[PDB]
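Data first, discussion second: the structure below is written as structure tokens.
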Amino acid sequence: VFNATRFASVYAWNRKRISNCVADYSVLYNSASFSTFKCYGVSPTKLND
Amino acid sequence: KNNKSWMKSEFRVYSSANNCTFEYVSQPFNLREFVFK
Ligand SMILES: *[C@@H]1O[C@H](CO)[C@@H](O[C@@H]2O[C@H](CO)[C@@H](O[C@H]3O[C@H](CO)[C@@H](O)[C@H](O)[C@@H]3O)[C@H](O)[C@H]2NC(C)=O)[C@H](O)[C@H]1NC(C)=O
Ligand SMILES: *[C@@H]1O[C@H](CO)[C@@H](O[C@@H]2O[C@H](CO)[C@@H](O)[C@H](O)[C@H]2NC(C)=O)[C@H](O)[C@H]1NC(C)=O
Ligand SMILES: *[C@@H]1O[C@H](CO)[C@@H](O)[C@H](O)[C@H]1NC(C)=O
């Protein structure tokens, strides 16, 4: 989702199905590279539960 | 057939599978009774 070498253009925006698996922010959010991480319907700490 | 062995030659199930949403596959390898819900 993130480590992938070549992204789409926005004009060609890709989309993945994420299902039947465990979805942590525990790595994701804490990787200091993300200049933006802005959540609208839930707060960043409440994603894991 | 001639080779004195049994092997698969047809999988005549379907012709398209567009939006896939669940998948599982096992590790690879009388009365049989089942209930489905
Ligand atoms: C993208 O893939 C990268 C490679 O797997 C991954 O980088 C790795 O990130 C973790 C932290 O989440 C680092 O873990 C280590 O951090 C320090 C190193 O001194 C130790 O305290 C820890 O015990 C642990 O060994 C890895 O060092 C780091 N590896 C590299 C090559 O940078 C990213 O986190 C992935 N990011 C995303 C968003 O997928
Ligand atoms: C499943 O794939 C089909 C194939 O395109 C998608 O169906 C389209 O859906 C849009 C929005 O309702 C319609 O305007 C199109 O006419 C549909 N085309 C066809 C061929 O059905 C459908 O959206 C996909 N389902 C999901 C959940 O993404
Ligand atoms: C016989 O078995 C082999 C696999 O060992 C297979 O390649 C071949 O197509 C089979 N032929 C027939 C006619 O069953």
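We number chain B the same way Swiss-Prot does; the residues here are 147-175, 188-195, in that order.
A Cβ is built for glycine as well, from the same backbone N, Cα and C atoms used for every other residue.
Among the mutagenesis entries in Swiss-Prot is B:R190 to K, noted as: Partial loss of biliverdin affinity. The number of other Cβ atoms within 10 Å of the Cβ belonging to B:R190 (mutagenesis position), over all protein chains shown, comes to 4. DSSP gives B:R190 (mutagenesis position) a coil state; it is part of no helix or strand.
Here Swiss-Prot notes a natural variant, B:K147 to E, with the remark: In strain: Omicron/BA.2.75. Taken residue by residue with DSSP, B:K147 (variant position) is part of neither helix nor strand, so it is coil.
A sphere of 10 angstroms centred on the C-beta of B:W152 (variant position) encloses 6 other C-beta atoms. Annotation of the natural variant B:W152 to R in Swiss-Prot: In strain: Omicron/BA.2.75.
Listed in Swiss-Prot as a natural variant, B:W152 to C is described as follows: In strain: Epsilon/B.1.427/B.1.429; when coupled with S13I induces resistance to NTD antibodies by changing disulfid bond in positions 15-136 to 136-152. Look at B:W152 (variant position): DSSP puts it in coil.
Here Swiss-Prot describes B:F157 to L as a natural variant; the accompanying note says: In strain: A23.1, Omicron/BA.2.75. DSSP assigns B:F157 (variant position) to coil, not to a helix or a strand.
Quoted from Swiss-Prot for the published natural variant B:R190 to S: In strain: Gamma/P.1.
Its Cβ taken as reference, B:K147 (variant position) is surrounded by 7 other Cβ atoms within 10 Å in the chains shown. Comparing B:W152 (variant position) with B:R190 (mutagenesis position), their Cα atoms are 22 Å apart once rounded.
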